[PDB]
Amino acid sequence: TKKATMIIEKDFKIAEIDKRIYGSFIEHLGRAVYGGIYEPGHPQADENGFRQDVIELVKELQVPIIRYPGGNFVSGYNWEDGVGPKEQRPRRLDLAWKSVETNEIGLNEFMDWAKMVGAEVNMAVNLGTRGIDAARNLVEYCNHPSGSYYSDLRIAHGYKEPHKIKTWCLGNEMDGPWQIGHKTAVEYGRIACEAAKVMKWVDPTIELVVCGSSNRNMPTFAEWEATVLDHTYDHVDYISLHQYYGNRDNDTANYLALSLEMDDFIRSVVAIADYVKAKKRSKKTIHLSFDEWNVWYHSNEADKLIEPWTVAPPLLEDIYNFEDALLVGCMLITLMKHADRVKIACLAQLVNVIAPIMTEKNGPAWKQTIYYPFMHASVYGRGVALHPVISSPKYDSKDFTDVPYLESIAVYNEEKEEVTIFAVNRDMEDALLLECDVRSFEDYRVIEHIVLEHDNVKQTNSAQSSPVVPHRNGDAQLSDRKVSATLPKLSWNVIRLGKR
Ligand SMILES: *[C@@H]1[C@H](O)[C@@H](O)[C@H](CO)[C@H]1OS(=O)(=O)O
């Protein structure tokens, strides 16, 4: 064993957590929609063709906001193609994913699905092949009550009450040479500025996300964000950032350190926002939408065998293992550590596509390994993120020095009189004996200690069996104003405290 200490001080706060950091994302990609949320033949389909089993699995994650309809897809998409009578909806070539899109689901049916899972929708506008006229028309269609052509058209399409969508994305990551209608930072900043203005003139209640770089390795990384914000600052509310991780080298110790990079990356994008704030002399603070994050790598070879121009190909179907769940847990803790400036985040994506929920045609829906830490973070991670002051043993890996074995944060919920400690032990060999100073939480007791662990980091779940599942046999105990807990080697831990 090794020892680590953490102070849990009520009055050393980061910020209230915005629940939208537990968001997700559904794109018209692979089986996320067709065979994912929507499967008319299925024994568990509802009156509208939505799979009830998927609905219950999303509800259990308590996802507050879902980005839709893309993603790379949106940059070539015409929103009118997906509304009104099905017979008039055209079949399209989706150039993003080289698929035929039938438009059998469009925005009004997605809104119906979102209402059944209790999520708001973070709606994206196309700024690839389209521009400012389509952006104002879509906001009017969705949000204007009545008495104009596009509002009355929504009513005629069967949706009397406006959708009242709060948060919109200005395009999708347009910086990449593989994007439909790629734009330079100046071209994107200009069209995003002019789109943002007309959107807000239709509905001043909305807020806007301007798109950051596709990834931190782009040649234009950081330059992009600074230029785009220079063009848009007065008209927008968030800047996005995106990250995927993978373990292509089978190096568990280096893999689990990657959240340290995520931490730096968030601090960098915050710095850019605050540079442009100062350059503008603005009183407004721009926050971050971490609107794509996950592990993604396992399905890369399988995707190469998919022929173009099929309907609902099985793209991006990673099957996650236990170490992947540990890294997801470290990523969630990293989001909470930045609750002051990361207000929205989207686990990319929610069903089938690099997803915590997987489905089988005419068959079961099941929870991936990564479902569990996400569920725990969403369910028990509402409240105020506290500033951690930690003394942990550390290790070096290929790409990282001084990696703490302990990754942890506490979240205080004053209304529930609860404190939740999220902790990963990265150690591949030894348990960590965690001692938490809880002097500032008088009359708190341990409620529970949840552990996600498995002897085999490569073990996956499947429709037939779930060997990687949480248990409640964690030994956390409160004695003399100190919580002592054994964190097993390679484990995710949720130590819940409450006033009793
Ligand atoms: C990020 C995009 O917005 C998505 O369409 C996609 C899958 O989540 C990601 O882009 S990438 O070009 O696949 O990395």
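Here Swiss-Prot sets the residue numbers for chain A, with the shown residues being 3-502 in order.
From the backbone N, Cα and C atoms, a Cβ is placed for every residue, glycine too.
In Swiss-Prot this protein carries:
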{"type": "BINDING", "residues": "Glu29, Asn74, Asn174, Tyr246, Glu294, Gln351", "note": "alpha-L-arabinofuranose binding site"}
{"type": "MUTAGEN", "residues": "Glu175 to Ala", "note": "Strongly reduced catalytic activity. Increases affinity for substrates. The mutant has an effect on the glycosylation step. The removal of the acid-base catalyst seems to have affected the ionization state of the nucleophile, elevating its pKa, reducing its acidity, and shifting the optimal pH to higher values"}
{"type": "ACT_SITE", "residues": "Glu175", "note": "active site, proton donor/acceptor"}
{"type": "MUTAGEN", "residues": "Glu294 to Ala", "note": "Abolishes catalytic activity, but the binding affinity shows only a small change"}
{"type": "ACT_SITE", "residues": "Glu294", "note": "active site, nucleophile"}
How many other Cβ atoms are found within 10 Å of the Cβ atom of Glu175 (mutagenesis position), counting all protein chains shown?
25
Round to a whole number and give the Cα-to-Cα distance in Å for the pair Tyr246 (alpha-L-arabinofuranose binding site) and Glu294 (mutagenesis position).
8
Alpha-carbon distance [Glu175 (mutagenesis position); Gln351 (alpha-L-arabinofuranose binding site)] in Å:
16
Alpha-L-arabinofuranose site, defined by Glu29, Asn74, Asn174, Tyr246, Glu294, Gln351: further same-chain residues with Cβ within 8 Å of the Cβ centre:
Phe27, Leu31, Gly72, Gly73, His244, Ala350
Which one of these binding-site residues has the most other Cβ atoms within 10 Å of its own Cβ: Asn74, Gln351?
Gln351
Between the Cα atoms of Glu294 (mutagenesis position) and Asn174 (alpha-L-arabinofuranose binding site), what distance do you get, rounded to the nearest Å?
11
Among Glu29, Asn74, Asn174, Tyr246, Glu294, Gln351, the annotated alpha-L-arabinofuranose contacts, find the widest CA pair distance and round it to a whole Å.
16
Provide, as an integer number of angstrom, the distance between the C-alpha atoms of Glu175 (mutagenesis position) and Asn74 (alpha-L-arabinofuranose binding site).
8
